[PDB]
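What follows is a set of notes on a single structure, which appears directly below.
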Amino acid sequence: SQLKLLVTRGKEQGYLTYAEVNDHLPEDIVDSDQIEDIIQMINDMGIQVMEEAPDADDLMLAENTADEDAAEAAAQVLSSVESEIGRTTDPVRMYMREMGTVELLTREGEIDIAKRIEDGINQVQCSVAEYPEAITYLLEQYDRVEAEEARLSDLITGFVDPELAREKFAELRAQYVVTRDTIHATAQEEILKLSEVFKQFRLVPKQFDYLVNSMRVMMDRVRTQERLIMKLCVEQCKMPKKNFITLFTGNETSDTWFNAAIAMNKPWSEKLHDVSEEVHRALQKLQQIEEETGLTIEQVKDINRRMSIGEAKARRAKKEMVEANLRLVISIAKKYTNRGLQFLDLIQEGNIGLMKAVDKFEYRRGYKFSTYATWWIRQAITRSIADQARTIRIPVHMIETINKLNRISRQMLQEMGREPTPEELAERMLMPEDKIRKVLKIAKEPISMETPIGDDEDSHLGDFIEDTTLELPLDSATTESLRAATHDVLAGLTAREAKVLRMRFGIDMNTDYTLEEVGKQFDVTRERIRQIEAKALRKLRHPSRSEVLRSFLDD
Amino acid sequence: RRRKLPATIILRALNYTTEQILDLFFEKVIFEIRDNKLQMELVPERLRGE
Amino acid sequence: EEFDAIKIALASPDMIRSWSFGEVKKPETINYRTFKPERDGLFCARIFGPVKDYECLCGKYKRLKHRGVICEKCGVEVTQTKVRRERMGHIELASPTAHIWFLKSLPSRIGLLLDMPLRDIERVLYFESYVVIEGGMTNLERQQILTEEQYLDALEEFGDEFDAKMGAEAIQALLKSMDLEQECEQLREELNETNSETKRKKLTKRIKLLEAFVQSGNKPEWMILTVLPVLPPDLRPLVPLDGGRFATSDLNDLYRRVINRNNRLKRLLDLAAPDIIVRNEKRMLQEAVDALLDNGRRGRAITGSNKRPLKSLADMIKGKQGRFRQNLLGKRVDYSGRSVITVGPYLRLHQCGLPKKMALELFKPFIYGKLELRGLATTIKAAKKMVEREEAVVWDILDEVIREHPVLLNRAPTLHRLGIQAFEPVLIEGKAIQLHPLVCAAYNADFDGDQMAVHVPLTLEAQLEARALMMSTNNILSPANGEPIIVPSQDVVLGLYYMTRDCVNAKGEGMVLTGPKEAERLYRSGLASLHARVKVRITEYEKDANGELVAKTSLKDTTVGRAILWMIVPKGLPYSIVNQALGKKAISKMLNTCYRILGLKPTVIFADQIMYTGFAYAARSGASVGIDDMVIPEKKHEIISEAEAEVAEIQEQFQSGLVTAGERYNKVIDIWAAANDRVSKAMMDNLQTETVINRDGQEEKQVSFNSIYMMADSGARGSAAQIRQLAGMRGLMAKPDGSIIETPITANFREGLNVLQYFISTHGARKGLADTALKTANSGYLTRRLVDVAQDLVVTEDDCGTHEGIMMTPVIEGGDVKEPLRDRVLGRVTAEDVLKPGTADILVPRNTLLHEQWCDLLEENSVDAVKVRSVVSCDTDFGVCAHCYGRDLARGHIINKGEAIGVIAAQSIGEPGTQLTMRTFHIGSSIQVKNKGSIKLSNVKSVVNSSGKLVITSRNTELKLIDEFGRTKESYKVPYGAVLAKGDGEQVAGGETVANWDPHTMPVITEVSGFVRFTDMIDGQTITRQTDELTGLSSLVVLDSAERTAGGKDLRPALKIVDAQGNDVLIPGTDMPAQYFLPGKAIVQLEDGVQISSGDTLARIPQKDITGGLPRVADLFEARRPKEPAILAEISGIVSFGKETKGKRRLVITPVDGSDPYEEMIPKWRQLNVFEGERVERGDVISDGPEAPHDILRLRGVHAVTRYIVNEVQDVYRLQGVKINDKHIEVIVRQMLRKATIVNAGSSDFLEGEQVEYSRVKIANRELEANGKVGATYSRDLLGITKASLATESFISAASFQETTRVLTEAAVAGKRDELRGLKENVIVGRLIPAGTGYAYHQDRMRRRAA
Ligand SMILES: [Mg+2]
Ligand SMILES: [Zn+2]
Ligand SMILES: [Zn+2]
C-alpha cells in the first residue's frame, strides 16, 4: 500500500527520486532487475522522471503528458506485483532457478541410469529382432549394397571387414528364411535362433530410425484400422465399450466377431448394418497386415508396447541424467563469456553437446561420466563459437589459423619487445608471407553502422557512407541527349540502313542480334550484311555527319 | 543509497544505549524538589527569548 | 500514384507470406572471400533480388533483354538492383512467439483483450505457470492459470477432457479459441443486470473495446507471430568500407541472432530434448524476437560488441533520429548553400546580394540549359567543361538566368515566418552574402559572423510563390501585429536624429528658404548648417478628399534638417511628422503612418529612401564616441560620502542592539540604491541639458550633442541604464543565488574598477551568460508545442454565417486605460450592428471589415464596446471561416481562403517569446477618481440609510467612471458595503475621493432600520466573553466549532432583528423575517438594546503576484489548475451551510424552486467570502484566489474563459512590453477547447458519459435537429495544449510528435483508416500541403472523390 503512497506522491509532487522510490519499495526483493522493471513502470506511470536531481527550470520547463488509460494499468501492475509475490526477470535466471530444482548428484547412480538406458535399448532391440520388416530391410539393403547402389559400411556401424559382415548377412538370411519356411511347428525355436544370431549386430542410428519409422507407420496403419473398426462400430452405432471389447479382444483377426455380432439381436447390431462394409474393410486391412507380417495384431500391439515402454524408460533416463549434468554444462560454458556470443547460447550449445555425450556413453570402458561429457560439451561449444559467432562467417580452419596468429602475436609481443611484423610472423608461423596479410585482413569484425560519430550535432557513421552506384544526373541527361542525337543520325540514313544498323547493335530494341538472324531477316546471312554494316559505318564516319557524335566523345 | 532508517539506529549499533545518546546530543537541565514543589536550576543563558 | 488514405491493421500471417520472397533460413550474410552474398542468409540473391543491375549471381544472364528470367543455376530473378530495396522475406518461427508491442505497450493489448492481468501472461509466456485453454466443463475456469504441481495432479484429476498448455502456444490457443460475439453478448448482459456505475462502467468499457476490435477487420490471434518478416537487405546494409573492414547496421546482428535461435530450436525439437532444454530455448527465442522489435520493455537491452545498446526496429522509427522526426521533416536539400552574411547598404530592399561563385554553383542546371540553347556548346558535357573553366560567356549566361529568379535566404533558427524570406539576387564579387540592412531586424541577425543559407526554387509554381508570397517587399508587416517590421535600427536612426535636431545658433539662423530644394543647396554648399532653425515653404499634401490630394502651401517654422528630410517623404503624409526630433519611436511611426495612408508601394520605396538618407547623414555627422564624452557628475563624490556615512549610522545602530542583522542589511541596501538613483539622476542632468550656448545675447541651454547622449536618446542603442554604468556608479551586483550583495561598486567604467569590484561584477555577468546559453538552446519549445496543437487549422470558408462574437472594450485595471479599443477592434469584424448612443442610426453593418476608417468613425462617435466576431465562436466544421478570423496578416486585407493560420498564430505567440525572461519572475483602502466624469455602478445593491451615506449590499458592485460622452473612463471594484458618498450615475469632481470602507474587516451592515435582539447566543455554547474591557464593550462573540459544544455544533449562532414589539418583519421582497445569522468568528460588539441604522457594523470579520516570464505563458496554455482554486458558485440561488465540519465544511446553495440540493465540501482552513444569508449567482466568487479555467468554462461559458485566457497572457506580454494581437491567442484557444462531453445523448448515438470532440457532435445534432428529431446535450471541455494535441484523427501525424509506439499500436488494433488532409500528414507523405497554394488542389481531389 505504501508503494501506492509513492504513487500518489509522484502524482502530486510532480517527480520522484532514487531515494524516494528506494524508500517506498517493497522490501526483500532487491534484485535490481525487478527494480529496473518497476522504475520503468513508474516512468510509464503518471510520473515521468525518474530523477536523481529535483529540478529543472525553463530548460524544458513545465513538461507533462496526460497519457490516460496507461496510469490505471501501470498502478494496477504495481499493486499486483507487490501484493502477490516477486516475479523473476530475464531468462538466464529463469534457467538457473528452473534447473536448481535438480537433485545435483549421481555419485555412481549413473550406473543405475545407464542401466535404465540399456533396458530401453535392449527392449527395443528385442523389438528389432522380432520385427520382420527389420530383417527384410537388412536383406534388401544387403542386395542393393552388394550391386553397388549403396555401401555395406554405410548401412551397419560395425558389429560388437565388410566380407565378415556379408557372410553374416548370408548367415542371418538363412536364419530368417528357415524362420519363414515352416508355415507353426517350430516357430518359437526359429525366432529364438533369429534373435540370438541378430542380437550382437548393430546399425547406423539413421538406419535404426528408418526401421522405427516403418514400424511407426505400421502402428499408424493398425491404429487407423482400429479407428475404422471401433469409431465406426461404437461411436457410430451405440455399440459400447463392453459390448465391443467382448469380441474385439483375444483373437482379433477373423471377421466373425463383427459380422456375426451384427446378428446377435442387439441395438448396436441393429445399427452396424450400414457400417458393416466399412468395418469389413477395416478387418480386411488388418488381415492383410497379417498377410504382411505373420503375427497377430495383438502380438503387434504387445511388441510395439514393449518397444514404446523401453523407449520411454530410455528417454526418461536421458532426461534425468541431463537434468543432473546441466550444472556441469553451466560451469564449463562460463569460460567463453565474451567470445562474441551469449551466455545462454553457450549453455544451449552445451545442452546439445551433453545430449550427444549421453547418447554416446558406455560404462564398459570404466569412464567417469562427468569428465567424459566435459569433452563433448567443450567441443560442441567450440564448434559453435567458431561457426556462428563472427558476423560474416569464416570457416573452422580459418578460425584455427587466426587463434594461432594471436597466440604467436602475444608470444612475440613480449619476446621481441615492441611487436612483430608480418615478415616475422611468416617465419614464426610458417605461412607464405601473403596468407598472413589476407588472414589478418579478414579476421576482424565489422563496425556498427549506428556507431556514434559524436563529432557533430548528433550524427552516426551510417549517415556518412555515400552511395556509389547511383548514376549522376549529368550522366543521365547526357545519355538521353546521346539517344536523341544518334536517333536523328540513324534517321539520317535509309530504311534498310537504319534497320540493319539497329539490329546488329542493341539500339532501340532488346538484346542485340547475330549475323545469323540478320540474314534470316534480309534473306542473306552473307556479305550483304557485312557490306551494309561496314559501309554505313563509313558513311557515318563522315565529318559533317558525325561531328556531333564525336562531340559526345569524353576524351 | 538504500532505504531510510531512524538515524539513532547507527548510534545504537555503535554500542550506544539511550542514556548516552541523549547525553551526547543534549545539555542538561535538572529538576529538584527541595522541600517545596519542583525547584529548578537556572543558568542565565538557558532561557533567552521565550 | 495519388493513392488514398493510408491504412494500418494487424499483420496477418498469410499476408506476411504474400509480402515474402522466400524464407530466410541461415545466418550467413556474405562469403568472406568473394564478397557476394551467401544463399540464403539475411542477405541473398534469389530472395531479395540481384546485386548488380540486370546481372545474375553466377553470371549466366547479363542483358536487358533477359530481364525477368530466373537463372536456372541460382534462381536469381535478373531485374534492377533497387528491387533489392523492396523485397521482404519471412522467417518460419518454429514455435510461436508473442509480439512485444501487443504485450508490453503499457495497457496490455492481450491483457484487456483476454480479461487477464499481465503477470499471469508473463507466467504463461516465460513458462512460469501453466494455463488452461478450453479446459472443457469439469472444474476449471478458462483463464484459470495453474502451476507445475497443480497441473501434475490435475492430469491425474482430469487426464481426459482436459487442455492445458504454456508458452506462446497457450496465448495463441486462448486468443483463437476466444469468440468475440459471445463476449459482446455476455457483456451486454452484465451491462443489463449488474447495475453498479463503477462496475458497469468498466463492463461497458471492455465491451467498447471488443466491439471496436470486432469492427476492425482483425482477428485476435494475429497478435502472436508465427511468421516474422525480415527487413530487406538494403535498409540494413553491409557496406564495404575501405580496408576490408565492413560497417554494417545492427539489424543484421539481431536477425542473425533470431535465425540462430530458430534453427537451434528446430534442431532441439528433432532430437526431442528434455523439457528444460526446449523451455530455455523458447525463452531465448522469445527474448531474441522481443529484442528485435523494440529492444526495450523487456528490462535490459542486448548491447552489441560495443557497450552501446544496439538499435532495433521499434527504434528506427522512434526518437529525434527516427525516420519521422529526422528524415521525414529534417531532410538535406540540393540547390542550397550558405556563407557569412554582411552589410551591403547599396541595395533596394528587394534584392539580396550574392557571390558569383555561389551563384555559378547553385544554378548549374539552369546554366546548362541556357548554354545548350544558345549553341555555345552542342552537347551538355561541353557546357560542363565551359562553366567549369569559368570562361567569359558563362558569366553573361548566368546573369541571364539570374534576372528574375528569387533565391530563398534562411537564417539558422527560423522562428517566425519572416525568418525565411526570398529576395532577388544580384551577382557579386566575394563570398559574403551581402544581405540588406533593414531586413536584419526581421531575421534577428547582427553581422558578427552569422551565416544565412540560400536555397533555390526549382519549379515555376515555386518561383511564383517565392515572388508573390515570400518576396522581401511583401512581408513588411509583422505577422503578430500590424506595425511594420522594417523599423530602421541603429546607424539610420542616429543619422536622422542628428539630421533633424536644432542647435540654437548655427549658421543661417532665421533666414527663410524657398523650399526644401534650396535647403539642400544651402547645406551642401556650406552657407548654413544642417540644423539651425529656419522658415521654409514646405508644401504638404493632405488627402482628406475621397482619394484626392489637396495641395496646400504654407510657411512651416522648421530647421534645415527637417526640410532636407522632407524631400524624401512621399505625397500623402502631412508635414507635422518630420518637424519633430525624429527619434526611433517617431521614425518608426513615420513608416507606420505611411503604410496606413498610402498603401504598400510608397511605404516600401520610402523605407528604402529613409535608409539611404539615414546612412548618408549619419556618416556626415561624424558621430564618434571619445573618452571626454562620458561626463561624471561633479556631485558624485559627495553623494557617495553621504551614503557611506548613512551606512556608518546603521553600523553604529546595529552595534547598539537596536536592529537585527537582517534589518541593517536591508537598510544598507536601501540607502545604496538611493545613492545610486541620485547619482544617476545627477549625471543625466549634467549630461542632457549640459550644453549651454548663446544666441546673440547672454546664454541659453538646450538638449546636448554629447555623442553618447544622442546614442542614448535616439533609440539607436542603450538607454539611461547603460549611460549610468558608463558615467555614474554602477549599482549593486547581484550574486547568482538571487540575493543582492551589499558591497556596491562605488566606481564606474570611466574610472577603473579595482579587483574586488570587477570580481563581484563577475557573478551577475556569468549568470547572464549561463541563462542566455540555455535560452538559445531551448528557444523554440513553446512554438513547437503550439504548432503541435494548432496546426491542422485552415481558413476554409468565406462566411460561417453567425451572429455571435465576443464583446470588446478597452481594458482598465483600476486606473489609466491600458489598452484602448482601436487596438482591439482593429481588424476583427463586427458581430451585431453598432448604434450611436441614441441609436440614431445604423452606424456600421454587421459584416464590415473594421479597417482604420471604421476605427476613425468609432473614435469620432465615442463607441464603448463593439460586439465583434471572434475565432472561438466560428461555426465551421474543420476550419475557421474567412471573416471571423478577421483580417490581420502581413498584408492588410481580409484573410485569404486557406492561408494556414494555425501555424502563423503559433508563431505570432512564439517569436516574441524569445523576447521574454525565461526564468519565471514575480513583480509583487479608499477609491480616488481621477478626473471629471460621472459615476457608474454595476450590480450595486445599496440602502438609503438613516445616516445618509451610501453602502453597497451586493458583493460584486463595480465602481466605474463614466463621462458625459458616455465612455467608460475608469472603473474600480468596491468591496462589500464600502461607505459610499456620491450618487449612482451622478456627477463628481476630478481627483476627489468617493468611496471608503474597512480595509481588513468585513461589515455586516443591516438591511432596513429596525429594533434588535438576540437568539441562540449562550456564552460557552455559541458566544464568548469578549470585551474591550477598559471600555465596557460587552462582546458575546460567536463561538467557533472547536469552542462550541457537540450540541453547540448543532446550535445556530444568530442575530435576530425584532420589530417594535417582539416579532420579526419580513425581509423586503422575500419572506425570511428580519434577522442576520452569523458564522464562527462573527465578532459581535453591541448587544440587545439598540435600534440599528443602515450601515451598522454588526460584526467585524478579518481577511496578486503576477508571474511574468515565459513559463507563465506555458502554464497558461497548459491550463493547470492553480494551487488555491478560487471556489466558485454552482447554482444561481440562495446560500446556506451544510453538514457542519466533517473536516471540510459543506456549503449549501439553493435556487428559487429548482434542483436545490447542491452542497459543496470546502477546506475550512480557508476563508469563505460568502454571506450566510444570500443568493449567490452562478459563477460567483464564494472564495478568492486564482480561479481554474475549467471552472470558468463550466460555470460561465466559452467567451468568459476565452476573455480570461487572452487577458491573462496579454498581461504576461504587455508587462514586458511586447505587442501581440489577440487573434492568435484566440485561435490557440479554439484549438484548446475542441473536445466535448455529453449529458444526454438522446436522439443521437454517443455514449452518455463519453468524451467526444465538439465538431463531430455538433454536426451530428445540427443535422439531426435539422430533421424533425431532437438534439444532444453536450458539456464543453477544455484541455491543455499538451493534451488537446494528444487526440488526432490521423495516426501518421500522432506518430510524429506523440510517442510513436503507443500511437502505432493503438491505431493498429483499431484498424484506423487514416486519411490525409492534415499538414503533418502530407508533409510526411510528400504530396501537396493542403494549407496554402495546395488548398485548391485538395479541393480538386475532394471533387474527384465523392463523384
Ligand atoms: Mg550573431
Ligand atoms: Zn544464376
Ligand atoms: Zn467564424
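Residue numbering for chain C follows Swiss-Prot; the residues present correspond to positions 15-938, 948-1126, 1132-1375, in that order.
Recorded method is electron microscopy, 3.7 Å.
Cβ coordinates are placed from backbone N, Cα and C, and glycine is handled just like the others.
Summarising the annotation, Swiss-Prot assigns Zn(2+) 1 binding site to C:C70, C:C72, C:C85, C:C88. For C:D460, C:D462, C:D464, the entry in Swiss-Prot reads Mg(2+) binding site, with the evidence type experimental evidence. In Swiss-Prot, a published mutagenesis experiment is listed as C:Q504 to P, annotated Resistant to antibiotics salinamide A and B. Quoted from Swiss-Prot, the note attached to the mutagenesis of C:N690 to D states: Resistant to antibiotics salinamide A and B. Swiss-Prot documents C:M697 to V as a published mutagenesis change and attaches the note Resistant to antibiotics salinamide A and B. As annotated by Swiss-Prot, Zn(2+) 2 binding site applies to C:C814, C:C888, C:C895, C:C898, with the evidence given as experimental evidence.
Overlay of Swiss-Prot annotations on the structure.
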residue	record	DSSP (3 states)
C:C70	Zn(2+) 1 binding site	coil
C:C85	Zn(2+) 1 binding site	coil
C:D460	Mg(2+) binding site	coil
C:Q504	mutagenesis position	coil
C:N690	mutagenesis position	helix
C:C814	Zn(2+) 2 binding site	coil
C:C888	Zn(2+) 2 binding site	coil
C:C898	Zn(2+) 2 binding site	coil
* Structure fact -> Taking the centre of the Cβ atoms of C:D460, C:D462, C:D464 as the Mg(2+) site, the remaining residues of that chain with Cβ inside 8 Å are C:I355, C:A459, C:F461, C:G463
* Take the Cβ of C:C814 (Zn(2+) 2 binding site) and count every other Cβ within 10 Å, whichever protein chain it belongs to. => 19
* To do: Could you check which of the binding-site residues C:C70, C:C72, C:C85, C:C88, C:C888 have their CB within less than 6 A of ligand 2?
  => C:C70, C:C72, C:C85, C:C88
* Annotated binding-site residues C:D460, C:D462, C:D464, C:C814, C:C888, C:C895, filtered by Cβ under 6 Å to ligand 1 -> C:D460, C:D462, C:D464
* Entry from the mutagenesis positions list C:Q504, C:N690 having the most other CB atoms no farther than 10 A -> C:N690
* Asked: Neighbourhood of the Zn(2+) 1 site (C:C70, C:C72, C:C85, C:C88): other residues with Cβ within 8 Å of the Cβ centroid, in order?
  -> C:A59, C:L71, C:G73, C:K74, C:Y75, C:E86, C:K87, C:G89, C:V90
* Asked: Given C:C814 (Zn(2+) 2 binding site) and C:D460 (Mg(2+) binding site), what distance in Å do their CA atoms have, once rounded to a whole number?
  -> 45
* ligand 3: which of the recorded positions C:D462, C:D464, C:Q504, C:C888, C:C895 have a Cβ closer than 6 angstroms to it? -> C:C888, C:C895
* Candidate nearest C:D462 (Mg(2+) binding site) in space, where candidates are the recorded positions C:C72, C:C85, C:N690, C:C895 and distance is Cα-Cα -> C:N690
* Identify all same-chain residues not among C:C814, C:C888, C:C895, C:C898 whose C-beta atom falls within 8 angstroms of the centroid of the Zn(2+) 2 site's C-beta atoms; report them in sequence order. => C:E811, C:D813, C:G815, C:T816, C:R883, C:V885, C:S887, C:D889, C:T890, C:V894, C:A896, C:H897, C:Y899
* **Cβ-Cβ distance under 8 Å to C:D464 (Mg(2+) binding site), same chain, at least six residues away** => C:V354, C:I355, C:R425, C:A426
* Counting distance between Cα atoms, which of the recorded positions C:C72, C:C85, C:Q504, C:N690, C:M697 is nearest C:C898 (Zn(2+) 2 binding site)? -> C:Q504
* Measure from the Cα of C:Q504 (mutagenesis position) to the Cα of every one of the recorded positions C:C72, C:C85, C:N690, C:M697, C:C888, then give the nearest. => C:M697
* Asked: Restricting the comparison to the recorded positions C:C88, C:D460, C:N690, C:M697, which residue's C-alpha is spatially nearest the C-alpha of C:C895 (Zn(2+) 2 binding site)?
  -> C:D460
* Between C:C70, C:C72, C:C85, C:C888, C:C895, which of the binding-site residues has the fewest other CB atoms within 10 angstroms in the structure shown? -> C:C72
* **Residues satisfying Cβ distance under 8 Å from C:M697 (mutagenesis position), sequence separation of at least 6** => C:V645, C:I646, C:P647, C:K650, C:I737, C:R738, C:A741, C:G742
* **CB within-chain contacts under 8 A for C:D460 (Mg(2+) binding site), separation at least 6** => C:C454
* Structure fact -> Sequence-ordered, the binding-site residues among C:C70, C:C72, C:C85, C:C888 whose CA is within 10 A of the CA of C:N690 (mutagenesis position) come to none
* **All-chain count of other Cβ atoms within 10 Å of C:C898 (Zn(2+) 2 binding site)** => 30
* Among the binding-site residues C:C88, C:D462, whose Cβ has the fewest other Cβ atoms within 10 Å? -> C:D462
* Cα-to-Cα gap, C:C888 (Zn(2+) 2 binding site) vs C:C70 (Zn(2+) 1 binding site), nearest whole Å -> 64
